[PDB]
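Engineer: Dumping the structure here so I can ask a few things about it.
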2 protein chains.
Amino acid sequence: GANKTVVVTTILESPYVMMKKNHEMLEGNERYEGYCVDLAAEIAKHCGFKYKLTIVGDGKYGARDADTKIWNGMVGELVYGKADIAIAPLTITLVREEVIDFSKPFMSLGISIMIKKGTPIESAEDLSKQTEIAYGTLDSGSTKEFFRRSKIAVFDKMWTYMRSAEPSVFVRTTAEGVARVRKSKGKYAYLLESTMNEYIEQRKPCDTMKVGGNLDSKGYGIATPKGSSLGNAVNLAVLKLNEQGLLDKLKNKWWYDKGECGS
Amino acid sequence: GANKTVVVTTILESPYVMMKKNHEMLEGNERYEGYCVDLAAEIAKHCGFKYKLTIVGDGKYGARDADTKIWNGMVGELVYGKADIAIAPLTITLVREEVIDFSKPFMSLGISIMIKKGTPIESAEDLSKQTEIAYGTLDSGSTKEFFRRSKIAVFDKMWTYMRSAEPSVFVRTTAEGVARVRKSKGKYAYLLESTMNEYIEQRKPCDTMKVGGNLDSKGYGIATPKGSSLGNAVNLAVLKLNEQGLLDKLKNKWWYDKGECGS
Ligand SMILES: CN(O)C(=O)CC[C@H](C[C@H](N)C(=O)O)C(=O)O
Ligand SMILES: CN(O)C(=O)CC[C@H](C[C@H](N)C(=O)O)C(=O)O
Ligand SMILES: [Li+]
Ligand SMILES: [Li+]
């Protein structure tokens, strides 16, 4: 049949996708800005399609409920045919790869530790061996699921600590995790993806830092429904943009070029 | 039909695949050791196949001749049906992705600079702005092709320099590049993948170092013929091994655990 506008699902998460300050004076895709908005434009230009940016209804990335077997988040929107492509900081994981297609990664990351400056922690092992400095994750997403599933001794110990710690060490949003680090006088550390950690380190009031090595190594990928014809072209576009240096240019644009914490 | 032994193509390159010192007393897959030998065993165990390690006949990774349009190297062995899978430090590139299937990356790398300790170079830009310290690449492979194709100003300038430099700055093997760095009294820098650079930095006589940031960011993938049914299982195996921490364990084993240059 005739070409149709491609429905893109994404999520509001700075600096990936944000509503522009003047969004009420704008329409359609022009309401949004950020790394993933720019990436979507480049992918569409290379693949030759028109598209519509939509925001995932349930605000989730993608997991399958053990009881109902239903996929939520952006993964669910692809699985159930509500969107054609997801362009977002969506981690490539085994269980997601079983149900949707992913491009090769467009950005690398690992789980990492965010501390308030001056907190005496240098590694995951350091955290795991103590309780005075509380630590936790989001209550949803691949970072939480990493800990919940891990059989690596240090990480399994961290998960057991997080489940049993009081008061709750879990947060609902990135903003809440960052605020908790900033307001807890060195007594809370937040486990999050290194990409986000690096972004926040360059935001005022410049009081956080990423410490130690990353806990794992993985990537974000562009996702499509399993078997979608769109997958091949989008993957080739990611590879081309990477080779051209354009993915690095976009990370620099949104993370560092207008960093607020000096040069 | 009945299951058949899977033909794996790979290449002799330390520390990925090496003939064991006592190889003449051994047979079959047991003749070989290294990171990729261990990785092959893990992939086969997860996917449930038997396999035979074979060494690529022409000693190349994979490129298409502009005149004959024939693919060489491990990519060629897959394209022409001489092997079922390639398990090697084979860089995922756009032009290769067009003709074979790749897993998600099992190892990250970027092009990097190897110097003899004490050489006054800290970046690609530094190299590009001078000629007293000669610099070059292998005469075959993705690093060479990166420079040949780049439209990034610094890298295009480096390529023009390399093509016109005398005596020739190209080398035929990794061993020749490393020897040239070691023997040139600080007057040769070798451009190579960061993985290899990091390996050599931990080998006696401990006189090289990796300097500056990487020039690009990419990955090695397990390759199969386009459309091969084996691709799905192998990709899921890579993702599982990564999540379990086993890829990092294997890199540590072959790069650092028996490093020769201290702790
Ligand atoms: C960058 N961004 O995505 C965030 O920080 C949000 C929380 C991520 C989601 C994760 N990428 C997923 O795909 O599940 C996490 O689980 O850490
Ligand atoms: C690790 N190993 O692979 C080497 O050092 C050999 C040379 C690599 C080959 C490259 N991975 C390819 O896939 O073409 C290079 O072009 O730098
Ligand atoms: Li998939
Ligand atoms: Li491919």
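Along the chain as shown, residues are numbered 1 onward.
The backbone N, Cα and C atoms fix where each Cβ goes, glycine too.
So Swiss-Prot lists the following for this protein:
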- A:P89, A:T91, A:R96, A:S142, A:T143, A:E193: L-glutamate binding site (BINDING)
- A:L94 to Y (Swiss-Prot position 504): Promotes dimerization. Strongly reduced desensitization (MUTAGEN)
- A:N242 to D (Swiss-Prot position 775): Increases rate of desensitization (MUTAGEN)
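Help me understand the surroundings of these features in the structure.
Structural biologist: In sequence order, A:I111, A:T137, A:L191, A:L192, A:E193 are the residues near A:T143 (L-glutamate binding site), counting only same-chain partners six or more apart with C-beta under 8 A.
For A:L94 (mutagenesis position), the count of additional Cβ atoms within 10 Å of its Cβ stands at 18 [all protein chains shown]. Annotation note: A:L94 (mutagenesis position) sits in a helical segment as assigned by DSSP.
In this structure, A:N242 (mutagenesis position) is part of a helix by DSSP.
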Engineer: Near the Cβ of A:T91 (L-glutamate binding site), how many other Cβ atoms are there if near means within 10 Å?
Structural biologist: 23
Engineer: Taking just the CA atoms, what is the gap between A:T91 (L-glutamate binding site) and A:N242 (mutagenesis position) in Å?
Structural biologist: 18
Engineer: Near ligand 1, which of the recorded positions show up if the criterion is a Cβ under 6 Å from one of its atoms? Options: A:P89, A:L94, A:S142, A:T143, A:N242.
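Structural biologist: So the answer is A:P89, A:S142, A:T143.
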Engineer: If I restrict to non-local contacts, at least six residues apart, and a C-beta distance under 8 angstroms, what lies near A:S142 (L-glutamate binding site) in its own chain?
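Structural biologist: Spatial neighbours, sequence-distant, of A:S142 (L-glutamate binding site): A:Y61, A:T91, A:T93.
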Engineer: List which of the recorded positions A:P89, A:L94, A:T143, A:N242 have a Cβ under 8 Å from any Cβ of chain B, in sequence order, or say none.
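Structural biologist: Near chain B: A:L94, A:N242.
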Engineer: With an 8 Å cut-off on Cβ distance to the A:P89, A:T91, A:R96, A:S142, A:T143, A:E193 Cβ center, who else from the chain surrounds the L-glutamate site?
Structural biologist: A:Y61, A:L90, A:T93, A:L109, A:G141, A:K218, A:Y220
Engineer: Looking at the recorded positions A:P89, A:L94, A:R96, which has the shortest Cα distance to A:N242 (mutagenesis position)?
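Structural biologist: That would be A:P89, the closest of A:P89, A:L94, A:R96 to A:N242 (mutagenesis position).
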Engineer: Taking DSSP as the reference, which of helix, strand or coil describes A:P89 (L-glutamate binding site)?
Structural biologist: coil
